[PDB]
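J.: Handing you a structure now.
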Amino acid sequence: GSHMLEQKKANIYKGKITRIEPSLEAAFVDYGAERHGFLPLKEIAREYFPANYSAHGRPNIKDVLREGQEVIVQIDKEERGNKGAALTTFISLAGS
């Protein structure tokens, strides 16, 4: 599939949302990751809440991401027992 190494960066991952808690405004992503990739809502790209959807400010993850939706993400913050596999959005996301 579309996962040949990466593009001059950290290893980019493409997996789906598996956990989204409106209580914490962030999503866990399951890409063979034993810690799951955790993407906070304030990072979320327009790719998540479709480019056809009106976006003016900051998205709301509870109605932006849904389990079964894939993302293109790499780990900006490493697992250290406290933060986990933290997903960035400094990637070619938001197809708008």
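Note that the numbers count up from 1, one per residue, in the order the chain is shown.
Per the header of the entry, the method used was solution NMR.
In case you wondered, yes, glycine gets a Cβ from its N, Cα and C as well.
Grabbed the feature section from Swiss-Prot, which reads as follows:
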DOMAIN    10-90  domain 'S1 motif'
MUTAGEN   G37 to S (Swiss-Prot position 66)  Disrupts folding of the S1 motif
J.: Once near-sequence residues are set aside, which residues in the chain of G37 (mutagenesis position), 6 or more away, have Cβ atoms under 8 Å from its Cβ?
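T.: The answer is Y13, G15, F28, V29, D30, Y31, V73, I75, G84, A85, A86, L87.
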J.: What does the DSSP secondary structure composition of the domain 'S1 motif' (10-90) look like, as residue counts for helix, strand and coil?
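T.: Helix, strand and coil residues of the domain 'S1 motif' (10-90) number 6 helix, 28 strand, 47 coil.
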